[PDB]
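Asks: Dumping the structure here so I can ask a few things about it.
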Amino acid sequence: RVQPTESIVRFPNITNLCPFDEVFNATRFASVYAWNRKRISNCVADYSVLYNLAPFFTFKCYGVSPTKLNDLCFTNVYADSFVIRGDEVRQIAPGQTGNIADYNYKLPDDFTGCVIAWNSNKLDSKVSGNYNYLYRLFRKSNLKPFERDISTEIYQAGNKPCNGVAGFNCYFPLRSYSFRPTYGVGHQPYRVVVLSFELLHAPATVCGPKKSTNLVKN
Amino acid sequence: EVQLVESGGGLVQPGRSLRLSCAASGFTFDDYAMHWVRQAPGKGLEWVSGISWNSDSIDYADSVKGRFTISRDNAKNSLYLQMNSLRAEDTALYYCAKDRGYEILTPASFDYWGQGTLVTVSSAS
Amino acid sequence: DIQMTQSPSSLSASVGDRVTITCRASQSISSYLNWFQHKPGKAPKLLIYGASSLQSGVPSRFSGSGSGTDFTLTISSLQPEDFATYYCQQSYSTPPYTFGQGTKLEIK
């Protein structure tokens, strides 16, 4: 056979850095049921910023090795952020059942991307009790993957309707998390950031830090 | 590197009312909490009042309940502290500290500070 | 109700030494304590937020430690600008943002 002696790589000409900071360094995250979404395009993305931080504890990725992020190039990257309880983080997984998975935020079975969760007791805990966060409790059925359900209709699931007034046999579907620093780790609020990679053959926009070289012909 | 300038300090008679203002320019102001903290002439720092990112949650120190009012105006990126019903032991130094989070009573503490403005409560020239 | 007391009031050292200061809590505060550096010539600033987390922009020489009831700040270099007064604060219990007594640090 003939072994090569040369090796080349060509990447897009863009060099500007895009704001991963405004997703992670945001002062306050939106409610889990109405989870915020930020899209990222046309930049070079460095993942060494996220990886080397100690508090970013729960960093487990589906379909992509976390170490290989530094060189892969993606068409587009989505960022979703919200606030959930300590024991509720394990419920963020494709094909797994659970309250937020059922009614708040579900990952599709064919999901690709990484999920990041870290402790947030130093911002989302009030001694009297925080109620700025809401989570949906009642819904007729499971929510579709990557869907945001902000419906505020008063739930009736029984044989006698109330016709939309919270009298007998009707509850408001949205319940507020009661975060307090005294509670244990199992209920201690956490901040979660979910990255979805649209890995495809289309002309990509977001790439990892890499250096191009001369294009060898023959 | 943020700038927190404070004014309104001076000397007033007991029972009289004066005003404090603190202007913030080195950081985004509409989503940060703020606190007013007191430095005694010969004792340590003592917390006085606080305000959330929006004027929704308000807390006062125990020693000054029902005497001081803290106001915040996002349009001019400044907060005001109205001083009412003063006594002879509020002659300390008052600092304008900035909280890290957005609530009022959180594990987050005072992140950046500013120069204090002296106040004295007595009868003099 | 919480109480914080500092064993040292005035500490003596030199330019090239190291000294330690402890802050005790009357009741457990779940490691939510902060150390504030207070020069007498200018506005005080924070050094250590949380139990042992260093706030960005201050020299790495300062390092917080301790969790629960007893907390400690340590300094190893003592550059000649470290003459100041240090305070410990708790932010967990219902008496909000109570402070500890001063800790005068002097260089011999």
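Chain A uses Swiss-Prot numbers throughout; the residues present, in order, are 319-536.
Using N, Cα and C of the backbone, Cβ positions are placed for all residues, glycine too.
Okay, these came from Swiss-Prot:
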- A:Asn343 to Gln: Reduced viral infectivity (MUTAGEN)
- A:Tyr453 to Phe: Decreased HLA binding to NF9 epitope. Increased binding affinity to human ACE2 (MUTAGEN)
- A:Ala475 to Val: Increased resistance to neutralizing antibodies (MUTAGEN)
- A:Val483 to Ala: Increased resistance to neutralizing antibodies (MUTAGEN)
- A:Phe490 to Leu: Increased resistance to neutralizing antibodies and human covalescent sera neutralization (MUTAGEN)
- A:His519 to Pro: Increased resistance to human covalescent sera neutralization (MUTAGEN)
- A:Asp405 to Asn: In strain: Omicron/BA.2, Omicron/BA.2.12.1, Omicron/BA.2.75, Omicron/BA.4, Omicron/BA.5, Omicron/BQ.1.1, Omicron/XBB.1.5, Omicron/EG.5.1; complete loss of interaction with host integrins (VARIANT)
- A:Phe486 to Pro: In strain: Omicron/XBB.1.5, Omicron/EG.5.1 (VARIANT)
- A:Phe490 to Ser: In strain: Lambda/C.37, Omicron/BQ.1.1, Omicron/XBB.1.5, Omicron/EG.5.1 (VARIANT)
Asks: Give me the CA-CA distance between A:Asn343 (mutagenesis position) and A:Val483 (mutagenesis position), in Å, as a whole number.
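Replies: With distance taken Cα to Cα, A:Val483 (mutagenesis position) is 41 Å from A:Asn343 (mutagenesis position).
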Asks: For A:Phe486 (variant position), what is the tally of other C-beta atoms lying within 10 angstroms of its C-beta?
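Replies: There are 8 of them.
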Asks: Can you figure out which of A:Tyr453, A:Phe486, A:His519 (the recorded positions) comes closest in space to A:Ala475 (mutagenesis position), comparing Cα atoms?
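Replies: So, spelling it out, the nearest of the recorded positions is A:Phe486.
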Asks: When DSSP states are folded down to helix, strand and coil, where does A:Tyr453 (mutagenesis position) land?
Replies: strand
Asks: Using Cβ-Cβ distances, find the residues under 8 Å from A:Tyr453 (mutagenesis position) that belong to the same chain and are at least 6 apart in sequence, listing them in sequence order.
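Replies: In sequence order, A:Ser349, A:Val350, A:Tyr351, A:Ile402, A:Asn417, A:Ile418, A:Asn422, A:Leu492, A:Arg493, A:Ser494, A:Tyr495 meet the Cβ cut-off.
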Asks: So how many other Cβ atoms are close to A:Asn343 (mutagenesis position), meaning within 10 Å of its Cβ?
Replies: 8
Asks: Could you measure between A:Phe486 (variant position) and A:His519 (mutagenesis position) for me? Cα positions, answer in whole angstrom.
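Replies: If we compare the Cα positions of A:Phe486 (variant position) and A:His519 (mutagenesis position), the gap is 55 Å.
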Asks: At the Cα level, what's the spacing in Å between A:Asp405 (variant position) and A:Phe490 (mutagenesis position), rounded?
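Replies: Taking the Cα atoms only, A:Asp405 (variant position) lies 24 Å from A:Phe490 (mutagenesis position).
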Asks: For A:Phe486 (variant position), which DSSP three-state class applies?
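Replies: Assignment for A:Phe486 (variant position) reads coil.
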Asks: For A:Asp405 (variant position), just count the other CB atoms lying within 10 A of its CB, please.
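Replies: Around A:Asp405 (variant position), other Cβ atoms within 10 Å: 14.
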Asks: Just counting, how many other CB atoms are there within 10 A of the CB of A:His519 (mutagenesis position)?
Replies: 6
Asks: Which of the three DSSP-derived classes (helix, strand, coil) applies to A:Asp405 (variant position)?
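Replies: A:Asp405 (variant position) sits in coil per DSSP, no helix or strand.
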Asks: What whole-number Å value do you get for the CA-CA distance of A:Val483 (mutagenesis position) and A:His519 (mutagenesis position)?
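Replies: Cα-Cα, rounded: 51 Å.
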